[PDB]
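A quick write-up on the structure given underneath.
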Amino acid sequence: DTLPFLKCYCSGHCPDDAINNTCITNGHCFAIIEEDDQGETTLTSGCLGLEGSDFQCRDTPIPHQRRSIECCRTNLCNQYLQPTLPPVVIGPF
Amino acid sequence: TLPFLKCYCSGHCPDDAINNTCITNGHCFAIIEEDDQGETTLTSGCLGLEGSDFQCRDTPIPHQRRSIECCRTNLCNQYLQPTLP
Amino acid sequence: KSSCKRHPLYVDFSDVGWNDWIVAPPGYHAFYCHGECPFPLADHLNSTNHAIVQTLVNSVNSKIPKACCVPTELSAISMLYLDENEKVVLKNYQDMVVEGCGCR
Amino acid sequence: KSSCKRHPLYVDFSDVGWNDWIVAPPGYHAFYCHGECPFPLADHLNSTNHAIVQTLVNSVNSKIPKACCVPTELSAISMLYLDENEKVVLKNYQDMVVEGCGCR
């Protein structure tokens, strides 16, 4: 493969052996904001592998719950992401 | 080692069974289990060579009573009548 | 009740929103794996020892899950997609299509 | 609401049947995999493309299951046992022990 070279902050998605809320990866750091099943909104962050990253960083636009994911690719860059919920839709669909 | 043994199957058939038979390199089995009313039920098929000895050996006091018997002969399994412990 | 097998799933890029970064193909047959892993695990479920051992443990201690039905071989598909500066490139995405399932 | 990880599990042979067909050991540490596969699958979950795609589809169509938390690396242990002729035999057993887990 291609070796991990990137260091990201993590919160919620930390590996189980994470040291001081950081993680390493050959992919991208991310931050994500979303409503859970109760409409509670939460902010979590971490590392994404290189393989599959096009799909996850782009997201699908209309999932069951509102979310927004953002990715960046420089050391600890996800401490600066401030992603925001998509505007809400009115009317059935 | 290719598959070489032919077994009957019922309840445990692969979607491509030929006249209710499967083909394997392990063993034919049959097994009788017991539901919650005691109204029991009898199924059979093919067991892979790998881990066959784990699945053929008989283990007491599960959630249920059941018994399983294996063998390795063409249709050995179509008239195997296991009996509950 | 119905046990571990492969099932059809077609993934249409424009229904999921990806059709403005994926120029080709418009979608593809991804399939998926789902279904029971009962005891015993018959041959065609290609369990490993571990999944076998664990299926037995689950019949004595239900606090420990059944083996799960997941892809056991996968194939690749190639795509035309945009890059950063709006260049279309071609690449071979590994592990996109499920070719077979098993209890693991 | 806790993610895919490996979890401890000791399998005691006497305690499950095979007390008397397996001379050695009496048990072994098997471990097992369990936990959520959420969107996004992080790096340490070693997901395939298929699983990443499937997670996105499940988020838009809930009839399609999430990926499952399963062993992605297994190792062997050898055992001493008496067989179908009943000779005492040393044998390597493949894929007995869960070394790590992922969303597949």
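Numbers in chain D track Swiss-Prot; the residues on display, in order, are 293-396.
Structure determined by X-ray crystallography, 2.6 Å.
Placed from the backbone N, Cα and C atoms, the Cβ positions cover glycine too.
Record note (Swiss-Prot) on the mutagenesis of D:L333 to P: Complete loss of type I receptor binding. According to its DSSP assignment, D:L333 (mutagenesis position) is coil. Of all Cβ atoms in the protein chains displayed, 28 besides its own lie within 10 Å of the Cβ of D:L333 (mutagenesis position).
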